[PDB]
Amino acid sequence: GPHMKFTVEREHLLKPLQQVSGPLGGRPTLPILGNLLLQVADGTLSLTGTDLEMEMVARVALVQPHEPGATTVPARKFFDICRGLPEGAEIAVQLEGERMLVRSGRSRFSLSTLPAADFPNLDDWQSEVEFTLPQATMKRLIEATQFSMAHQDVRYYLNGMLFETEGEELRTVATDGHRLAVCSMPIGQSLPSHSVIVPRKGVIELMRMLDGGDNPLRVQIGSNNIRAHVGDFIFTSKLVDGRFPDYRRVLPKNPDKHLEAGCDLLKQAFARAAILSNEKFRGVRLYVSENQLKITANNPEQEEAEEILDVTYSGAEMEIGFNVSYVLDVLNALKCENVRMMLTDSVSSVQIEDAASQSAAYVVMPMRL
Amino acid sequence: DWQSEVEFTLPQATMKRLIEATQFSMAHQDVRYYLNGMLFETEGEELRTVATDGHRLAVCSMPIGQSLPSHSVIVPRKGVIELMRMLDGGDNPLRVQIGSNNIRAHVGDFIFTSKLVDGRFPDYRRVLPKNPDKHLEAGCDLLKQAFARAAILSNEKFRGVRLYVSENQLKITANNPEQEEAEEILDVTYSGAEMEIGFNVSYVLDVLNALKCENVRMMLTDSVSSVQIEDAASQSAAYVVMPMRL
Amino acid sequence: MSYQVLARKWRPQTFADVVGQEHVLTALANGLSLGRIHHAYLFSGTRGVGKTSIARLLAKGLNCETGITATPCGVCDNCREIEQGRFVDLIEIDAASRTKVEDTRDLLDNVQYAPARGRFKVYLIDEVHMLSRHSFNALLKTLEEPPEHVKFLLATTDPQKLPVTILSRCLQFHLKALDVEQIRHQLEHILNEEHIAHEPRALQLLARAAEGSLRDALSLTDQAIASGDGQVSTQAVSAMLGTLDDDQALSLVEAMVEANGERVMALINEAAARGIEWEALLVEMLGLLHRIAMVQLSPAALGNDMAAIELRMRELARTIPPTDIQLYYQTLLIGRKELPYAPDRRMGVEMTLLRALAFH
Amino acid sequence: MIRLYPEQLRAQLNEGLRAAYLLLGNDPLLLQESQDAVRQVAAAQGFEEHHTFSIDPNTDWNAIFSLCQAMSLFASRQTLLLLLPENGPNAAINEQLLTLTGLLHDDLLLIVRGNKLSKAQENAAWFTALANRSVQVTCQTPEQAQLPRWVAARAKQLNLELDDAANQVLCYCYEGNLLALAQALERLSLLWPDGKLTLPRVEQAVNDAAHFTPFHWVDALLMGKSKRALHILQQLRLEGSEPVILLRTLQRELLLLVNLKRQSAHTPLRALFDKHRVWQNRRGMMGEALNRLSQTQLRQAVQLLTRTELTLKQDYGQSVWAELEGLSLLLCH
Ligand SMILES: Nc1ncnc2c1ncn2[C@@H]1O[C@H](COP(=O)(O)OP(=O)(O)O)[C@@H](O)[C@H]1O
Ligand code: BEF
Ligand SMILES: [Mg+2]
Ligand SMILES: [Zn+2]
């Protein structure tokens, strides 16, 4: 009757248990947050584990006879019993009173459990944004914009990605002060305008839960949390508050002097500059001339390096000294064959873009000279 | 200056087996200073290694083929641990030197030296039960797996299991301060009265780990006496587990 | 047949049900209604004064569908989820449990994430004065620029250990220990609503024994009901308070001064039944005499420690000449000197009080 | 440079922001208010964002130095706030500050906050490097003599009418705790929009949050204010101060006073004060103490102090506060 009946081989239960064991750290803020929520319903077992900030749920199909139910069981206990059985063990878990009875041949366990209804409240989510996209684009967005995320900053909002979910072009933006990275991809369907800031703990988990396959990535975004969906595994992450500086407002609109250069040669030059770079402010200067890029590396130890790059330019003479890491990681994320860019004197943003596509862009500001 | 009271010319793998049989059942910083070590005993062509801590006893009695006068010395825990750290699984003929106060070992191209604990090791013979009438003979690996399964939920601060012995089935029951129960059943061949006996599952598991055999025999007397564990097909080494109060 | 504990069953649910702390309630209401709520509110009072109750009510005011206001509503979703203790983003932290700077940092990593429900993510830390200095500095650093929907609530019994810099970040409220009148009236209301027969003198004894704390009053009321089968008479409360009495040294001084031998004997026998160490009793008697002498020297010698028995101490200082105080102090000093070598000290203390009474 | 007080920085800030501001003082409230005013004026003049760094032996000087040459992608201007330790700078921190001073430019409204530096720290390369145009603001706590005037002036600033009795009560309850004093003024303004804070109106909304040092108690004893001395003892005990340091300062100044009283019949008080290196601000107080205190009172005070220290150092430490109050009363007769 009130006996959540459950029966599965341990092979189909080992991996989902490990998947839902992520948020379960050492000491949970709430006591019940140190447990797993087990639900047998509609011929499916749902495993839920939460950290009051992120939730991971794994679903497994059920073929053995069962009775629907729900119960919250100790995390590390249940995992230890499930893992400690011999290979091929057929675990049969039942609910008697307030106890999980785990039976397997001649082995019997009676674990103490918490009511299912006392596990926070994983409801009230009325998502206003819902979209499914291929894995390649989801990976590419964060490949493009992960480097430019600020970490351990007083401004909380700078520590997370911004998914700009508006119109049809889905965008991801990450600005670490001077560094700005934006990437736009068409997903297929129109949708209202939203700007959602996802914490680093959310995107770092997203990257581990994206794998190659036929996954549609049914992403549901609400006002305070974002949720991702693979067919068997689903994930939830809260959102970091604060506003966000408008990337489009700091994009160079008026100026039009364009510079073109290769990628790999710039890679080698900037990597050589980074080797034994400036001790304190590891940034170097450049003099842009007509179809010419001179780069100088200066150090507090008088160390000087000068190189000349043959490029395409149709503008004026400018002198601009940046931080090498910023442009290095910008080019690394852009990963194209040739880069178009613009940079002007005084205080003006250096824009870097793929010469073949405008789906991604980067903004870097030099230092004082 | 050295007077070798007892000199062994023995295979190093042999004493490796001897020490590995009894290493775990040893006292660490115990009040009884004479137990903070391991007893080397010599009886004719037989070398014996005894180690106890008041809750466990592990004796390994192995023939060596060479006759020596009877003797008994105690080597501290640090000395035997260092010997095991240095002892390997090779063919070098190890040479043990026993004096009045010190232990020495010539091992291929290495020399190991240590002092001896000034004390008298207790007589292990009376520790062994004198009426080993009840016998539980079962596969060693099956017992290890069952005990590990029952000890999954056992806590470090509360480690202990109750054995219910019946006509055939052996029941291992484990509780915890969280008040959750674990039970395992085995088809050990047995014939005797039903009984209940509690021991620390860690000590029993260590005893089984020391026994690399296909099956073992446990000798039992009653619910309040110690239990002996031995190889069902060999008498080279025996173990004693003192029961816990319930 | 519930018969639940009257302490939490009668915790205030609306601000109008809080006894005392009227200025604090007015300030909170004014901040909730017209002004902008300060980013951090600290509460400091005595044991059983209302601190956590006020903080919980303020958090209820913060998160509610009616909006951020003083008296939001009744039986709403957020108000009920707080009253049942099941609210998600109403984080409740014991500072002593998380004095470690690492645990504090982990706690302060949660402020960035948005609230799960309501409007504001409210943190309620109890006994905040026990936080380590590094954890306290981290708390100040997260309080200088909090998120626009993240608020902190702090409580502590003794705010004197808090560094002054906490005043630079949070608005503090001090809750005055309730007097006899307010505690007595609240207990009368509780008993009237619970249909408990009682007498006004019993309520007065309970309130005086409470020593300003309403939780103490409720606990003593529960004990009085338990012993008296609901019939809370004056004699029952008086007897069960005498069972808990520990003012023996003061009564001994009063009776020894009054040359009341039988009273001193009864009180010393009661102290023996209490199982009190005699050396400690004699040294605290010496302390009481010294305090009487000092308050005779100057009225300001007294503090808030003896603010429970200050009336009798003032009377003793007024009525007793200093020469008698010096003689009694010398007698008790020599009695304590000779106590270890006396017979069983239960009678050594007696005979020292005898010598004191001899100066009549 | 330009050395000012909190009442003058508001007028100075409208004359044009300088290269750097040094907020020096032991009062958290004055430092906080001056920093807030500087930040508000900077925001008015175009400084949008601000960065805070506490100077620690593990200070990321590379981060701050890069911040000197860190431009602003989306922002335009920037400030830079430094929180000096309680003991001030040393060789390494002062060299880093000298480099930072060399790194100032049109932007970088460098703000420095901490406690007042010593004469040795005064004569330093970094301090002289910005010694042409920086603005230094003294933010020391007003003492007992000037506290009533200060609280009256702030009440006038806050459009609050205060009485002499209310001023005395606020100075008594919140001495050395002007953060709590301003919070109390704001609370009284909120509770009573009338603004006429009578004595009963302030008696019901203040709590004893004053903070004292042992030197405050020593000065109270020297002046002979028994009530003030007992209040200081109560505040120190509630704060949890160790009585040993109180006994130590008492012993030092009492031994000096006993020497002075013994030598008074031989040498005039002026030369005795000069030889014993007595500060000018306390010479009158100590002369008054010498005049009031007799040799018998000094001997009794030494006896009581010796008994108290013997009680403490024998690992008992029981009711030492009663003995301290006894000594306080004895020295105030
Ligand atoms: N002002 C008050 N109004 C109503 N009940 C109170 C009040 N102060 C204390 N109590 C009672 O005491 C119990 C505990 O109160 P609490 O506010 O936790 O005291 P504390 O200040 O020591 O944390 C409450 O459940 C309530 O019953
Ligand atoms: F909860 Be209180 F401070 F007793
Ligand atoms: Mg409390
Ligand atoms: Zn409500």
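Numbers run from 1 along the shown chain.
Looking at the header, which is where the method is noted, we find electron microscopy, 3.0 Å.
A Cβ is built for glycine as well, from the same backbone N, Cα and C atoms used for every other residue.
Here is what Swiss-Prot records for this protein:
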type	residues	note
BINDING	A:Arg27, A:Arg76, A:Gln152, A:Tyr156, A:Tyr157	DNA binding site
MUTAGEN	A:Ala136 to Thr (Swiss-Prot position 133)	Reduction of synthesis of beta*, probably due to mutation of its promoter
MUTAGEN	A:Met138 to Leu (Swiss-Prot position 135)	3-fold reduction of synthesis of beta*, probably due to loss of its start codon
MUTAGEN	A:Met149 to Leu (Swiss-Prot position 146)	No effect on synthesis of beta*
Query raised in the report: Measuring Cα to Cα, how many angstrom lie between A:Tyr156 (DNA binding site) and A:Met138 (mutagenesis position)?
Result: 24
Report task. Just jot down the residues in the same chain as A:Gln152 (DNA binding site), at least 6 apart in sequence, with C-beta under 8 A of its C-beta; none if empty. Result -> A:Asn159
Report summary line: Expressed in Å to no decimal places, the gap between the Cα atoms of A:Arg27 (DNA binding site) and A:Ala136 (mutagenesis position) is 36
Query raised in the report: Hey, which of the mutagenesis positions A:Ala136, A:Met138, A:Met149 is the loneliest by Cβ count within 10 Å?
Result: A:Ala136
Requested in this report: Identify, in sequence order, the residues in the chain of A:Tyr157 (DNA binding site) that are 6 or more apart from it along the sequence and have a CB within less than 8 Å of its CB; answer 'none' if there are none.
Outcome: A:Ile197, A:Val240, A:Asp241, A:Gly242, A:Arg243, A:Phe244
Requested in this report: Please list residues from the chain of A:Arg76 (DNA binding site) whose Cβ is under 8 angstroms from its Cβ, counting only those at least six apart in sequence.
Outcome: A:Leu24
**Report entry** Near chain C - the recorded positions A:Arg76, A:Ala136, A:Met138, A:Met149, A:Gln152, filtered by Cβ distance under 8 Å
**Finding:** none
**Report entry** Number of Cβ atoms other than its own within 10 Å, given for A:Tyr156 (DNA binding site)
**Finding:** 22
Report summary line: If you count the other CB atoms within 10 A of the CB of A:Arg27 (DNA binding site), including all protein chains displayed, you should get 11
Query raised in the report: At the level of the C-alpha atoms, what whole-angstrom distance separates A:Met138 (mutagenesis position) and A:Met149 (mutagenesis position)?
Result: 17
Requested in this report: Between the Cα atoms of A:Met149 (mutagenesis position) and A:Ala136 (mutagenesis position), find the distance and write it as a whole number of Å.
Outcome: 21
